[PDB]
Amino acid sequence: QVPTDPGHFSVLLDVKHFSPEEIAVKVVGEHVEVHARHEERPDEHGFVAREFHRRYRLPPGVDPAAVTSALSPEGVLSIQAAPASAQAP
Amino acid sequence: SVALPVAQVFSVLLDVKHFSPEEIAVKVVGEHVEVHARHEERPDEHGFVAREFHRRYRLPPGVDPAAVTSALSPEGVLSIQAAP
Amino acid sequence: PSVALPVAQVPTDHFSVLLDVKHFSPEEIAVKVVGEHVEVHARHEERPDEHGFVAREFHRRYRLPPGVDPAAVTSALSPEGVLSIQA
Amino acid sequence: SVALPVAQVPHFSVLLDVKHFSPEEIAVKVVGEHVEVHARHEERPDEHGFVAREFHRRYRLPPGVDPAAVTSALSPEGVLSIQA
């Protein structure tokens, strides 16, 4: 038994069609952005080229400097943002 | 009522539910069918998003480019078909 | 002499949906008409995956549009695990 | 000059997409040498439509982790996290 309380900024994104070299994550002001693009390449059906951009407003209280991101083997992008707090060792 | 099992059955199907019908262009180029879709940044549930893609399909042999038609379901599925 | 250029067109208009069900095998998926709805029922028992063990279930109903008869509903399932239902 | 190795030194943590799920629709619990997540959500994506999504996930715990350390939280954007 484990309690499921509410938490901090955190999202997941399906980006399976893009390689790690085709994905950029950046903090611009109060926003995290995600930009993904791949040039035309063949797939099962024929040829395809894809691009998207996503912007999320960082909630108040959240340190834009502690935004982390990670990509899973299955093509799942996560971005997390902890809340600001007093620096420590 | 009574459950009826559903009968299992050039033709392509594309999920374009996020694009307005006007944001989608389909054309035959030589022996290829091309589909382009694009929309500018607009809010959704999560924040903001813009999208684009381009797809190309080779027409199978014995299919006149003039036969190629396309349709869009209210559910946002693009279908492109061609008579042999 | 100019060479003609293709001019792109916006597509025109029946009921048609797509679903990604790759996590289920064909025998784990059931598609049926019940009344004025099409239904999709998928389930798989716990099987190991990348992150450990997972069991899944998915259910979906679509209201069929007016004038469309349940007799004319068909489905297809792609090698890529995409389910298409039309009428 | 000669390159010197730099070590990266850092634990259990997983993330699950649970958008639209109510916290009442999710249960997390430690059972033996495993963490378990049971979740099921229903809604009507359109007025006459219906969707139900259910899953049951079990993760093998890293050796020795006291289940009193196993915590969980749910983000506003609907990501469930479990840490140990």
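All residue numbers given for chain A refer to Swiss-Prot; the residues shown span 66-154 in order.
The way this entry was determined, per its header, is X-ray crystallography, 2.5 Å.
Any Cβ shown, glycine's included, is placed from N, Cα and C.
Pulled from Swiss-Prot:
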| type | residues | note |
| --- | --- | --- |
| MUTAGEN | A:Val67 to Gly | No effect on homodimer-based self-association properties; no effect on chaperone activity |
| MUTAGEN | A:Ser134 to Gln | Decreases heteromer formation with CRYAB |
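The number of other Cβ atoms within 10 Å of the Cβ belonging to A:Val67 (mutagenesis position), over all protein chains shown, comes to 19. Cα of A:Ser134 (mutagenesis position) to Cα of A:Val67 (mutagenesis position): a distance of 26 Å. All protein chains included, A:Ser134 (mutagenesis position) registers 17 other Cβ atoms within 10 Å of its own Cβ.
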